[PDB]
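Asker: Mind looking over this structure? Questions follow.
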Amino acid sequence: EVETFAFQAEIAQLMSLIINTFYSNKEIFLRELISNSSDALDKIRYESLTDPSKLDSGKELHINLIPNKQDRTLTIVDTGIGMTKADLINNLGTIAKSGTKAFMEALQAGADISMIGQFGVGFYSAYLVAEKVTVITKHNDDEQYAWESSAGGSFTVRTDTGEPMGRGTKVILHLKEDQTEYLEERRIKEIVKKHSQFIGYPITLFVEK
Ligand SMILES: CC1CC(=O)N(c2ccc(F)cc2F)C(=O)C1
């Protein structure tokens, strides 16, 4: 059972700009997704300070980066607070309407795409490198859901029957054919060292057979 939704017009406009603008510095997508994961991990950590049972769904707070060259996917996994179904539908827990407005007002005034995270919509930088993005998520207060979009103005949400995650979010980037450098170990390591050196959670880069 799959529900299909239209993006708000402003969010479709944001995605089109990310997809269509000539902009070579695409590697910042990974910094933005890792930053989102860190923010989600901070949230569950804070809740656990007054209610330890919030971690019954998983005590480890971490970020995993999982390249798969056979599937042409890069997956960013975190054990953060996760997202409810309502969060997913409401622009993956962001204030994306007002964030997009501010971001586009910054671009025509000199800013570049790399500053997207300062406007709270860094998730959408995934479309710098991905033709399709799948988001699997589990929040303590809801069931496990899968969000998906290839842009084009719509996204889907369905209950996820895949492998249970316990708690957190998995962002699966189905990479564009010409963006496979982001599956190479040395390239991922370089980006993490350059942009994510001060993230306060272990970032484990998985290797492939
Ligand atoms: C809490 C997560 C941690 C993790 O990393 N994984 C995972 C492991 C391998 C893989 F390919 C995809 C994953 F989401 C899980 O399933 C549970």
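Chain A residue numbers are taken from Swiss-Prot; in order, the displayed residues are 16-224.
How was it done? The header gives X-ray crystallography, 1.5 Å.
Using the three backbone atoms N, Cα and C, a Cβ is placed for every residue, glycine included.
Among the mutagenesis entries in Swiss-Prot is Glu47 to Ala, noted as: Strong ATP-binding. Strong interaction with HSF1, HIF1A, ERBB2, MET, KEAP1 and RHOBTB2. No effect on interaction with TSC1. While the structure shown retains the original residue, Swiss-Prot records the mutagenesis experiment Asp93 to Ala with this note: Impaired ATP-binding. Strong interaction with HIF1A, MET, KEAP1 and RHOBTB2. Loss of interaction with HSF1 and ERBB2. Los of interaction with TSC1. Here Swiss-Prot describes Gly97 to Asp as a published mutagenesis experiment; the accompanying note says: Abolishes ATPase activity.
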Asker: Please report the distance from the Cα of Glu47 (mutagenesis position) to the Cα of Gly97 (mutagenesis position), rounded to the nearest angstrom.
Answerer: 16
Asker: Who sits close to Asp93 (mutagenesis position): which same-chain residues at least 6 apart have their Cβ under 8 Å from its Cβ?
Answerer: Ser52, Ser53, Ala55, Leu56, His77, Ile78, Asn79, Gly183, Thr184, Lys185, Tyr216
Asker: Look at the mutagenesis positions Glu47, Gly97 and tell me which residue has the greatest number of other C-beta atoms within 10 angstroms of its C-beta.
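Answerer: That would be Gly97, with the most Cβ atoms nearby.
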